[PDB]
Amino acid sequence: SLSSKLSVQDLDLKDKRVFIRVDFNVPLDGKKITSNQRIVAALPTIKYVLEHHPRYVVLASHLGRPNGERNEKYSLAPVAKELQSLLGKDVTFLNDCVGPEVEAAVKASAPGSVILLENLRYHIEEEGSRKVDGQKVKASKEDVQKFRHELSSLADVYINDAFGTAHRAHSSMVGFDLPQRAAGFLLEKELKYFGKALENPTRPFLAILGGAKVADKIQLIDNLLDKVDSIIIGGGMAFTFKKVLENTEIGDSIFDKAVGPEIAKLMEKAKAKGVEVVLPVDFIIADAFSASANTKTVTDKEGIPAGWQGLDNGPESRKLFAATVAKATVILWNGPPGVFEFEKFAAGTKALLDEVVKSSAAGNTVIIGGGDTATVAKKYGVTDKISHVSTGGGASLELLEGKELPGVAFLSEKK
Ligand SMILES: Nc1ncnc2c1ncn2[C@@H]1O[C@H](COP(=O)(O)OP(=O)(O)OP(=O)(O)O)[C@@H](O)[C@H]1O
Ligand SMILES: [Mg+2]
């Protein structure tokens with residue numbers, strides 16, 4: 001989608017004014033912020049800048065869905081605490097926009113770090129349309145125009161360091177008129193890690209995608225679909241169908257009805273574009289979809305207990321996966337090998353997970369991140385992760401995919 005060499009650790013600052021759109025979203029107990037994972041990242045940019053000696057340092061919010069009621073408190077007082085503790089320099093939380101008080105505060109107290117906003121000022125969104133159900137309405141133009149003007153209001157250089165403004169727009173990624181587009185190391189890492197497989201990386205581009213089911217499932221497919229190294233490990237029932245015939249025929253009949261043409265089709269292009277897509281042949285299937293009463297065999301035999309096929313990546317599947325796994329190429333992993341969360345029908349899967357991460361070094365760098373996999377990662381244990389956990393399980397992917405990426409576009413290379 002682009003993101004060549006935007007900018008990082010490039011901004012010189014120096015008695016300059018810095019506004020940072022970070023990753024400030026956490027649980028919601030009292031204040032007791034359950035999880036500091038998101039906050040930790042902020043630190044490289046946050047600290048570097050925090051002290052460099054600008055004069056500013058406004059680090060924006062973003063965590064919650066102030067649905068029905070208004071701007072409702074449940075702000076970020078505790079977080080400041082988190083910030084204060086880490087920094088030990090003093091963090092002040094004011095307004096996400098203005099407040100006569102707002103313009104005043106930033107200016108007043110020399111160098112500091114101010115965390116303000118989120119999506120309280122229904123202005124960082126685009127109101128919950130569809131009439132009936134929940135009140136208010138989408139739409140809105142200039143009013144937003146003012147908010148944006150107001151927001152930039154006290155800045156110099158704006159640094160995005162979250163996977164938000166790369167699909168949509170939303171506050172902290174647009175309005176912030178005035179040049180200077182600086183992207184935290186985090187953004188930088190993705191683009192770079194993420195960015196190149198995209199370029200001309202020799203080390204093949206060896207591609208690992210588990211489980212069937214599409215959604216952009218399908219969406220996922222086309223973009224992942226174009227690349228470099230023609231190695232994709234995708235496990236689908238029809239493909240199986242497409243590939244041969246009988247497996248599908250007794251197995252059953254239908255996968256993703258649309259997916260059937262598209263899949264055979266995309267798949268074809270894939271051969272042409274690169275070469276090889278690696279599927280099962282050995283699968284394990286059990287009475288229901290759940291996790292109980294299970295059978296593992298290779299290939300042929302399905303029907304009643306099914307109508308799509310078996311489920312989790314089994315022995316055969318494991319090896320091949322592992323098999324390709326061992327073989328340079330970069331390794332990108334989206335969703336579960338399958339149903340990785342229903343033990344029994346989530347074993348081989350870990351098996352795959354291990355080499356990739358392990359390899360990262362050996363083999364080659366590993367970029368896997370999302371939601372489903374994320375779980376996979378946490379449960380198995382990233383432990384060295386060695387590549388990319390591309391948070392924005394979804395956002396990244398589309399992103400991953402090659403689309404333009406909105407937030408990202410805003411970024412150029414400082415200037
Ligand atoms: N062979 C399979 N047997 C059973 N369930 C499967 C199988 N393959 C895939 N699934 C389902 O597909 C999911 C795999 O993850 P999925 O394909 O949804 O990843 P993704 O689309 O890249 O990311 P996501 O889960 O956030 O947004 C499993 O969690 C499971 O619900
Ligand atoms: Mg999911």
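Residue 1 is the first one shown; counting continues down the chain.
Cβ coordinates are placed from backbone N, Cα and C, and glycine is handled just like the others.
Annotation note: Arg21 (mutagenesis position) sits in a strand segment as assigned by DSSP. Swiss-Prot lists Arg21 to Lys (Swiss-Prot position 22) among its mutagenesis entries, and the accompanying note reads: 2-fold reduction of Vmax.
Annotation of the mutagenesis experiment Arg21 to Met (Swiss-Prot position 22) in Swiss-Prot: 7-fold reduction of Vmax. Around the Cβ of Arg21 (mutagenesis position), the same chain contributes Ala60, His62, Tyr158, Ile159, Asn160, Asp161, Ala162, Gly164, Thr165, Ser172, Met173, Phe176, each under 8 angstroms and 6 or more positions distant in sequence.
The Cβ of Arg65 ((2R)-3-phosphoglycerate binding site) has no same-chain neighbour under 8 Å that is 6 or more residues away in sequence. Swiss-Prot lists 22-25, 37-38, 61-62, 64-65, 120-121, 167-168, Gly370, 393-394 with the feature (2R)-3-phosphoglycerate binding site.
The C-beta environment of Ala212 (Mg(2+) binding site), restricted to residues of the same chain at least 6 apart in sequence and closer than 8 Å, consists of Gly235, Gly236, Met237, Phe255, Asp256, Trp308, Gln309, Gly338. The feature Mg(2+) binding site is assigned by Swiss-Prot to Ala212, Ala215, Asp216, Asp372.
Residues or ranges marked as ATP binding site in Swiss-Prot: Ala212, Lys213, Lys217, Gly236, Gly310, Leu311, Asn334, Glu341, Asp372, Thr373. Classification of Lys213 (AMP binding site) by DSSP places it in coil, neither helical nor stranded.
According to Swiss-Prot, the feature AMP binding site maps to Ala212, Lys213, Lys217, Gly236, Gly310, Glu341, an assignment based on similarity to another entry.
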| query | Can you count the other CB atoms that lie within 10 A of the CB of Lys217 (ATP binding site)? | reply | 14
| request: Output: those recorded positions from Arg21, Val22, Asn25, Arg65, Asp372 whose CB lies less than 6 Å from an atom of ligand 2, in sequence order; none if no residue fits. | output: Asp372
| remark: Candidates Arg21, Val22, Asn25, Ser61, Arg65, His167 (recorded positions) with CB under 6 Å from ligand 1, in sequence order, are none
| request: Provide, as an integer number of angstrom, the distance between the C-alpha atoms of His167 ((2R)-3-phosphoglycerate binding site) and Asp216 (Mg(2+) binding site). | output: 14
